[PDB]
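**Student:** Below is a structure I'd like to ask you about.
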Amino acid sequence: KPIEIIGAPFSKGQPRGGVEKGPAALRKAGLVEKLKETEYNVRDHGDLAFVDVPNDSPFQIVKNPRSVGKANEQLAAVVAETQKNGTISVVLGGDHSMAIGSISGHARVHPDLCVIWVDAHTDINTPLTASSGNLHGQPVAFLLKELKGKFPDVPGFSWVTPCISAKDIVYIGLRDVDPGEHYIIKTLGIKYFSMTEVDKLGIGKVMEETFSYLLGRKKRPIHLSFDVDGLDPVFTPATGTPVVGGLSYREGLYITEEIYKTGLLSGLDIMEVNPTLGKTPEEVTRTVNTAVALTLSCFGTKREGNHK
Amino acid sequence: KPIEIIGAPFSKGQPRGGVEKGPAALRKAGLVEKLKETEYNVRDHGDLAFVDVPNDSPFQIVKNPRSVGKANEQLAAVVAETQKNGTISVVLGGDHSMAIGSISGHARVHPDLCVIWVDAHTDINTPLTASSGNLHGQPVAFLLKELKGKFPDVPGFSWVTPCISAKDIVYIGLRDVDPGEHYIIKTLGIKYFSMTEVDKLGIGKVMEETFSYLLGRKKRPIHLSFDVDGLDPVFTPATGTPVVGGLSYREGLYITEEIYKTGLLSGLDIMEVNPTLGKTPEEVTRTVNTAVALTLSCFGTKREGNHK
Amino acid sequence: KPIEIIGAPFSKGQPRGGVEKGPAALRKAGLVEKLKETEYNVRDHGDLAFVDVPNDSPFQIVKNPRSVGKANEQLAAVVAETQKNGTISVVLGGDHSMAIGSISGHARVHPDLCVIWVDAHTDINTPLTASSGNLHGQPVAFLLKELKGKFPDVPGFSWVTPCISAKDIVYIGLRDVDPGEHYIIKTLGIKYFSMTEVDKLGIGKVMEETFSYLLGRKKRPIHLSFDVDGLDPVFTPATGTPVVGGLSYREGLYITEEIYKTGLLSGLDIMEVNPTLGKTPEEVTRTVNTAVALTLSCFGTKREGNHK
Ligand SMILES: N[C@@H](CSCC[B-](O)(O)O)C(=O)O
Ligand SMILES: N[C@@H](CSCC[B-](O)(O)O)C(=O)O
Ligand SMILES: N[C@@H](CSCC[B-](O)(O)O)C(=O)O
Ligand SMILES: [Mn+2]
Ligand SMILES: [Mn+2]
Ligand SMILES: [Mn+2]
Ligand SMILES: [Mn+2]
Ligand SMILES: [Mn+2]
Ligand SMILES: [Mn+2]
């Protein structure tokens, strides 16, 4: 089971600096060559080439609808293709709206997969509840089966097929949820471990519960969508929406180490790394180094050491 | 049900005076406006006027014994008034000596109240054991029954009536306790959770035990006195007496969230916030925001999110 | 039970000159004076003068054998002498290669001693498994019985006799282990607590398990060899081999507080403080003060407070 690195230098999902530079920033640290050092074979697919949809006027409050939908449609076909080939797709991200395509592709092949979403945010606003109108804050809304039809058809997303049930997703790291989002997750019964549950339980018990809940009855593919703002700004400063009181570098690694151990990791997303938003170059260094370390962890690197 | 913001720009409890600007800084951050966005209604009693006592000769070691005792005598009067109005009192103060007026006036109405003292210090020096003479380090000493008549009656504190006992206060965050203080807390059998206990049990079990101790025989009014230096200097740098290795931002919010969950919060103190002590504007903004964040949490704001 | 500080200004164990200045930096932090103020009586033996060996050329790959050996031989005899008289030895070191002499000398007076190694590294590379050739990454290999006869006897170390068995040592803080080292610790079944275990169990649980393991069968003296890089670079930045995701300040203090509480503390090493590797003078003070706080903790200072 090899690894397939897939770059997605896209930012139309949001307004900020240059999240599209995230893939280049990550490879710069030698992420690909480092991955090849694990027991996994690795293939770099390269970065996708996105072309904007000309008259991409806002659909209500939703910005760059057609462009975001066009990019994601392309990504779903690419991820789907590497999934069918029996590989572990790794999307080096731009904004988190690319999770729509990443997960849609992964789900077309492994429909029974589950999603672990590490993020300070739920990204579950619909094109109606979100005032920002930034698609990176609505990916899960476009993917959940229960919200299907709860919002008007959005131009550019007619190819999307709600692929994940509200009970197949687990949030870890929440601390910045909008009113409408908290309503949805609450009314839909979505399982989450906010920073409050993390402080109470400890990351160790959080994983046991995350796994028993998602893998208790039957085992299935795991798709970990990782937003770097999930960890605390001290560790991942170079992101568009940083929130204090985040996951520590240690807890982040624990998460991935545990996920590795399940041997079920099937899809991975490393998103929101925006090098331009570094107050100093070192802040980018920290962000990138933290992202790379997490990525390597998902693939066997253990802090206790490794040997063949 | 209602909430009343009381301002206490008093700094005679310590050699630093920037702590007087605390209320204005918090108010400038939008504390008032944010509290109204909760489930509670809010009232701003405005700031108290502290008439400074002329010939305030030092009482042996104690500094400004009359000026502090008089400022607090008012606070206690103001606080006793809002408490009878059936509202939750919240004091945005300067130094922690004002805890005397806040807690005294609060208990003046609710004598069966308990106290949760979040602080890196015990602030329980008696005018005799204290070596600094700064009253912001002796408040608990002027409030505990067991310590009454155990040190020469200081001038200006005649009006104070020992309200709490040794089994009605719980310390959280201790990491710098002078010898005479450690002697008293243990001789008196005061219940506390120093950083050592927080590290071992974990903040989750820590809150579970304080609530068990203070509210075991019965549910009663809770007074939360929050010294911003209880959180590590990384989070609350703009404060008078900072000590490394304190409670984290997450643990700080955890405490306040839990106390809100009891529905017993009756009195609140947010002290020692001093903007003039911010090495860089971002340090004052960081300190202030955490103080506001801690307050909102006390009144419902949850990290998992909120909706109407 | 008295205490005797022993300076070990040596650095031929690693490539970066400067750690030789560690003992002078610690005293300059008032370590000796702060120690006398606890309940223990203190004596400072001063620093040892090492004899730079002439034709000290590499031994296949290990750098400066004769220099490190003779250096360690000197310390051993000194540590043996102080231990003999019935005092607790505190070795202020240069690089961690001096642990060979600290522990060797300690074991002559207490053959049943156990060892608690706080490090980000296992320092158990052999002259054949290592590659850096630096001996500060091999002290444990020279002390373990199970490792004798697993590599060629090094020139200048024949005075050494493996003193600890694979079951008499416990590691805490591990996060940067070499493949060869990892193979060794799993092969020999050595007990350890990588940051992974600390994240999972909590430092409180880690200490209980460490004591059950080492002091379960029977009670015996404890040797605590503390590498400052065991703590996170945020607290001990001035060290040769910094590694993110380290033990926190609070955890370092919890470890040392629990050790002190056993009453069996007999030998201690405070190593790898390089005051020249500090990118800024404050980073040197920060690392020196952290190490100092750690030591005081090892001899009674508790965050809850102290009093005669
Ligand atoms: N709930 C906010 C959050 S935007 C943050 C998005 B992301 O998690 O991807 O960084 C909104 O609708 O804009
Ligand atoms: N024990 C010290 C403590 S000063 C800290 C006061 B406060 O906790 O209110 O910041 C003294 O007597 O000044
Ligand atoms: N495994 C590395 C570790 S160097 C770290 C040495 B010390 O733990 O003493 O800081 C080597 O063989 O150089
Ligand atoms: Mn996010
Ligand atoms: Mn996101
Ligand atoms: Mn304090
Ligand atoms: Mn205080
Ligand atoms: Mn070491
Ligand atoms: Mn080390």
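Sequence positions for chain A are given in Swiss-Prot numbering; the residues included correspond to 6-313, in order.
The header says X-ray crystallography, 2.2 Å.
The backbone N, Cα and C atoms fix where each Cβ goes, and this holds for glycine too.
The following feature annotations were taken from Swiss-Prot:
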type	residues	note
BINDING	A:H101, A:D124, A:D128, A:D232	Mn(2+) 1 binding site
BINDING	A:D124, A:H126, A:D232, A:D234	Mn(2+) 2 binding site
BINDING	A:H126, A:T127, A:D128, A:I129, A:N130, A:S137, A:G138, A:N139, A:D183, A:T246, A:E277	substrate binding site
MUTAGEN	A:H101 to E	Reduced catalytic activity. No effect on manganese binding
MUTAGEN	A:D128 to E or N	Reduced manganese binding and strongly reduced catalytic activity
MUTAGEN	A:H141 to N	Reduced affinity for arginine and reduced catalytic activity
MUTAGEN	A:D232 to C	Reduced manganese binding and strongly reduced catalytic activity
MUTAGEN	A:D232 to A	Loss of one manganese ion and strongly reduced catalytic activity
MUTAGEN	A:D234 to A, E or H	Reduced manganese binding and strongly reduced catalytic activity
MUTAGEN	A:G235 to R	Loss of manganese-binding and activity
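Tell me about the surroundings of these features in the structure.
**Tutor:** Counting every protein chain shown, the number of other Cβ atoms lying within 10 Å of the Cβ of A:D128 (mutagenesis position) is 27.
Other Cβ atoms within 10 Å of the Cβ of A:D232 (mutagenesis position) number 28 in total over all chains. DSSP assigns A:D232 (mutagenesis position) to a strand segment in the three-state reduction.
Within the same chain, residues at least six positions away from A:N130 (substrate binding site) with a Cβ under 8 Å of its Cβ are A:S137, A:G142, A:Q143, A:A146, A:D183, A:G185, A:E186.
Within the same chain, the residues at least 6 positions away from A:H101 (mutagenesis position) whose Cβ sits under 8 Å from its Cβ are A:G18, A:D124, A:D128, A:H141, A:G142, A:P144, A:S230, A:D232, A:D274, A:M276, A:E277, listed in sequence order. For the recorded site, A:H101 (mutagenesis position), the DSSP three-state label reads helix.
For the recorded site, A:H141 (mutagenesis position), the DSSP three-state label reads helix.
In the structure as shown, the Cβ atom of A:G235 (mutagenesis position) sits within 10 Å of 30 other Cβ atoms.
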**Student:** List which of the recorded positions A:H126, A:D128, A:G138, A:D183, A:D234, A:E277 have a Cβ under 8 Å from any Cβ of chain B, in sequence order, or say none.
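**Tutor:** Qualifying residues, whose Cβ lies under 8 Å from chain B: A:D183.
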**Student:** Could you round the CA separation between A:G138 (substrate binding site) and A:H126 (Mn(2+) 2 binding site) to a whole angstrom and send it over?
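**Tutor:** Between the Cα atoms of A:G138 (substrate binding site) and A:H126 (Mn(2+) 2 binding site), the distance comes to 15 Å.
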**Student:** Given the Mn(2+) 2 site residues A:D124, A:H126, A:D232, A:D234, which other residues of that chain have a Cβ within 8 Å of the mean position of their Cβ atoms, reported in sequence order?
**Tutor:** A:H101, A:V123, A:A125, A:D128, A:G178, A:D181, A:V233, A:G235, A:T244, A:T246, A:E277
**Student:** Round to the nearest Å and give the CA-to-CA distance linking A:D234 (mutagenesis position) with A:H126 (Mn(2+) 2 binding site).
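**Tutor:** Distance between the two Cα atoms comes out at 8 Å.
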**Student:** Under 8 Å Cβ to Cβ from A:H126 (Mn(2+) 2 binding site), same chain, six or more residues apart: give me those in sequence order, or none if nothing qualifies.
**Tutor:** A:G142, A:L179, A:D181, A:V182, A:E186, A:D232, A:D234, A:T246
**Student:** Among the binding-site residues A:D124, A:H126, A:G138, name every one whose Cβ is found under 6 angstroms from ligand 4, counting any of its atoms.
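**Tutor:** So the answer is A:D124, A:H126.
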**Student:** So which one is it: of the binding-site residues A:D124, A:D183, A:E277, which has the fewest other Cβ atoms within 10 Å?
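**Tutor:** It is A:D183 that, of the binding-site residues A:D124, A:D183, A:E277, has the fewest other Cβ atoms within 10 Å.
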**Student:** Among the recorded positions A:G138, A:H141, A:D234, which residue has the fewest other Cβ atoms within 10 Å of its own Cβ?
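**Tutor:** Among the recorded positions A:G138, A:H141, A:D234, the lowest count of other Cβ atoms within 10 Å belongs to A:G138.
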**Student:** Among A:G138, A:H141, A:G235, the recorded positions in the record, which have a C-beta under 6 A from ligand 1?
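**Tutor:** List returned for ligand 1: A:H141.
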